[PDB]
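A.B. asks: Would you mind keeping the following structure in view while I ask a few things?
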Amino acid sequence: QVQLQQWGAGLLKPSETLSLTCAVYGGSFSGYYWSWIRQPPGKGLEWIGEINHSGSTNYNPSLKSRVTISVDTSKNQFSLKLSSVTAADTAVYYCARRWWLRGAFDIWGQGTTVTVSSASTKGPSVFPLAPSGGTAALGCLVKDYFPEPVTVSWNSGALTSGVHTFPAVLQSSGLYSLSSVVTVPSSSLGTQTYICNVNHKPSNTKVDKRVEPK
Amino acid sequence: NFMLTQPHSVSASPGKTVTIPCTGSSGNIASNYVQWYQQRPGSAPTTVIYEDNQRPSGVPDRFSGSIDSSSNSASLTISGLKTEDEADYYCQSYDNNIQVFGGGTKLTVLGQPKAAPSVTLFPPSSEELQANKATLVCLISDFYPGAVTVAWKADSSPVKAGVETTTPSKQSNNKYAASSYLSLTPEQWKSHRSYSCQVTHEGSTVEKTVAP
Amino acid sequence: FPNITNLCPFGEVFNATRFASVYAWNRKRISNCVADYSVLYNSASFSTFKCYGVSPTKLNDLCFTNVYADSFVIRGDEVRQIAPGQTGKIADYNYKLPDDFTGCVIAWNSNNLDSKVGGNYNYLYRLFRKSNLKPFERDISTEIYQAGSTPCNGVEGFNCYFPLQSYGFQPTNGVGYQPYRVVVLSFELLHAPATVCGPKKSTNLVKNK
Ligand SMILES: *[C@@H]1O[C@H](CO)[C@@H](O)[C@H](O)[C@H]1NC(C)=O
Ligand SMILES: *[C@@H]1O[C@H](CO)[C@@H](O)[C@H](O)[C@H]1NC(C)=O
């Protein structure tokens, strides 16, 4: 029966103001508790604040200094403003209903991903990692770029066996960082060649480079 | 003030029973109701227990809640595991006009043999040492379940700064991988005799080392 | 449905000026009235609020023969014991709930009302009995408890103790040693007609359709 539908601008940059809206279908605001909840990427749930039955606000004291929740009863609609955002405000945001003060969150909106980032397009730069192990596991660091994706091939594409690209780390500075490794039948020059080979279409930056013992 | 804490991850093979704890601190957990939510990846949470013992309509009788006013603890039991029970589980309660959530527990339903993280570590690249930079690269692969954690120890000291690290993610062969990057100047790299990466995984531990 | 009128006396229970000692707990009987439980269950004032055998989501549309409100003062640490199947000096010797209790336990901290500097010794509890209370029993007996093997003369002495202690409620006590005022609501159905019911909601009156 009751449905929560939410929308708002997801991509933002530091010191902007977030502005999310949630609307209720098949039901009405007046008898129930309505909350905003967020979930940072790879982290647990945090409750931001609520509207009670009849429309008074209550806020989490950690966010109370910069947050504002309000209802437009003419539209069965309510909203979150969260002012002067930082990269730490990057999360999925849910509106949710609760039936009484201490009850369960019984209905949830579909979520809305908010990304707070100043970043602009930047091609990768590449830094070789010298070989390791008896079987040769040898590596290559693709240290700072934005946005995703990237490709970190080897030997001009001649070496597609034993390759491992890890997932990229989104750093605190808003740029990504990536390692590619290949494990090879062990030799210094007995492989077809010995190069790490990057292409980055968001900038068209392309670095083809040697990887070898020190 | 009041806080709920849960283990980061739990695992058992299908057909077994698991208990997820949720411990109260700076207050007593029995004073108000406890809910439990399941969250399957890329979707909103759903309640599986809605007052300390009580299960919603359409939730399997395999899920049961309990509470203990002597241990200051709640717990969720899932009995007769299925591979569909693999999700995050969050406990929640009310105190002092705030809704508090526990940190969440990843449950994995153990559909493969346990495997230790294979780990690789590299020195900072000379092309960083040229122009005043350095990245130590610690890489983690082929662990199961997907539950590693990482630390860095220099030659004989915890470094713990500029140490950004992925969440664990799936791999070809259906096991998991992760990576961690430790950030230095070439001088701070020379300041220590060696550097080491420690990885720890469901009680087990791996250690690996490089040096200038 | 008719106008919401004749609301139950919960204000006389929860906002009484003077509460009981836990050994001599008061009981009020609530009957023949409209119980809006919403003014209780979604109040932010209470430190403890929970119900047994009923969800608050299913109050306001249930009916009962009678409701009893039982009320007293205890330490904040002892509020733990006011639940089904518990044990300790309060549960064992002062106020016992059934294991199959249907009802709500509500409590709030009251060190602003009924604690004072140099202590408020006007609140007491039984420290001793020859046996545990049965459910909803009270015992206001004052007879000196013979604790040891020696036959007591009926007056205080070695191995023979006065049965009530008093709470040392200083305003600076740690949170577990503060006073808490407690109300236990017990709900019952007999073969008599129901007399306590939740408020009946009404729509507007539409005509010619
Ligand atoms: C019911 O309440 C309305 C609104 O206050 C009032 O106008 C009406 O006279 C009342 N009727 C009865 C029978 O109490
Ligand atoms: C007790 O008094 C307060 C303040 O006047 C009031 O808000 C509250 O509703 C009363 N409690 C009950 C159960 O009536």
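Heads up, chain C uses Swiss-Prot numbers, so what you see runs 329-537.
Quick reminder: no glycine exception, Cβ is built from N, Cα and C everywhere.
The following feature annotations were taken from Swiss-Prot:
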| type | residues | note |
| --- | --- | --- |
| MUTAGEN | C:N331 to Q | Reduced viral infectivity |
| DOMAIN | C:334-527 | domain 'BetaCoV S1-CTD' |
| VARIANT | C:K417 to T | In strain: Gamma/P.1 |
| VARIANT | C:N440 to K | In strain: Omicron/BA.1, Omicron/BA.2, Omicron/BA.2.12.1, Omicron/BA.2.75, Omicron/BA.4, Omicron/BA.5, Omicron/BQ.1.1, Omicron/XBB.1.5, Omicron/EG.5.1 |
| MUTAGEN | C:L452 to R | Increased resistance to neutralizing antibodies. Decreases HLA binding to NF9 epitope. Increased binding affinity to human ACE2 |
| VARIANT | C:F486 to P | In strain: Omicron/XBB.1.5, Omicron/EG.5.1 |
| MUTAGEN | C:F490 to L | Increased resistance to neutralizing antibodies and human covalescent sera neutralization |
| MUTAGEN | C:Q493 to N | Reduced host ACE2-binding affinity in vitro |
| VARIANT | C:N501 to Y | In strain: Alpha/B.1.1.7, Beta/B.1.351, Gamma/P.1, Theta/P.3, Mu/B.1.621, 19B/501Y, Omicron/BA.1, Omicron/BA.2, Omicron/BA.2.12.1, Omicron/BA.2.75, Omicron/BA.4, Omicron/BA.5, Omicron/BQ.1.1, Omicron/XBB.1.5, Omicron/EG.5.1; May enhance affinity to human ACE2 receptor |
| VARIANT | C:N501 to T | In strain: 19B/501T |
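Give me the local environment of each listed feature.
C.D. replies: Here C:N331 (mutagenesis position) comes close to no residue that lies at least six apart in sequence on the same chain with a C-beta under 8 angstroms from its C-beta.
In sequence order, C:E406, C:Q409, C:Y453, C:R454, C:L455 make up the list of same-chain residues 6 or more apart from C:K417 (variant position) whose Cβ falls under 8 Å from its Cβ.
For the recorded site, C:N440 (variant position), the DSSP three-state label reads helix.
For C:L452 (mutagenesis position), the number of other Cβ atoms no farther than 10 Å from its own Cβ, over all displayed protein chains, is 18.
Over all protein chains present, the Cβ of C:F486 (variant position) has 9 other Cβ atoms lying within 10 Å. In the three-state DSSP classification, C:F486 (variant position) falls within coil.
For C:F490 (mutagenesis position), the count of additional Cβ atoms within 10 Å of its Cβ stands at 13 [all protein chains shown].
Classification of C:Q493 (mutagenesis position) by DSSP places it within a strand. In sequence order, C:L452, C:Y453, C:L455 make up the list of same-chain residues 6 or more apart from C:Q493 (mutagenesis position) whose Cβ falls under 8 Å from its Cβ.
Sequence-distant neighbours of C:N501 (variant position): residues of the same chain at least 6 apart with a C-beta under 8 Å from its C-beta are C:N439, C:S443.
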A.B. asks: Of the recorded positions C:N331, C:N440, C:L452, C:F490, C:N501, which ones put their CB under 6 Å from ligand 1?
C.D. replies: C:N331
A.B. asks: Just counting, how many other CB atoms are there within 10 A of the CB of C:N440 (variant position)?
C.D. replies: 9
A.B. asks: Using Cα coordinates, what distance in whole Å links C:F486 (variant position) and C:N440 (variant position)?
C.D. replies: 38
